[PDB]
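Enquirer: Input: one structure, supplied below.
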Amino acid sequence: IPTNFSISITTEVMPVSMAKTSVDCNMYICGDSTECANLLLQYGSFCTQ
Amino acid sequence: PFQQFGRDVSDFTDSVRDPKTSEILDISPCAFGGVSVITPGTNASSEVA
């Protein structure tokens, strides 16, 4: 049977959020070229998704 | 003096020496991004931000 006590304090680090990133595929791919964007629009609405 | 062009980590031209007189820096990126639409509700009213 214990005869005394010991008030201890422990720590626990848990992530609850991450870096809110936003990548514009219209600027990442086909930055300013018009024909590049016209060819990209043929592949479908991947950037919207 | 021997350097003419200047790129970034993403291999994008960030600054270049002016070819003619008055050698100064050059292009910085412009404004871009995804415009978001704030609507309080169609049944409520027709205003939008």
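Residue numbering in chain A adheres to Swiss-Prot, whereby the residues present occupy positions 696-744 in order.
This deposition comes from electron microscopy, 2.9 Å.
Every residue, even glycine, has its Cβ placed from backbone N, Cα and C.
Among the natural variants in Swiss-Prot is A:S701 to L, noted as: In strain: Isolate SZ3. What Swiss-Prot says about the natural variant A:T743 to R is this: In strain: Isolate GD03. One entry in Swiss-Prot concerns the natural variant A:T743 to A. Its note says: In strain: Isolate SZ3.
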Enquirer: In DSSP terms, helix, strand or coil for A:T743 (variant position)?
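Expert: SS state of A:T743 (variant position) = coil.
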Enquirer: Please report the number of other Cβ atoms within 10 Å of the Cβ of A:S701 (variant position).
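Expert: The answer is 5 other Cβ atoms.
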Enquirer: In whole Å, note down how far the CA of A:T743 (variant position) lies from the CA of A:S701 (variant position).
Expert: 58
Enquirer: Around the C-beta of A:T743 (variant position), how many further C-beta atoms are within 10 angstroms, looking at every protein chain?
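Expert: A:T743 (variant position): 6 neighbouring Cβ atoms within 10 Å.
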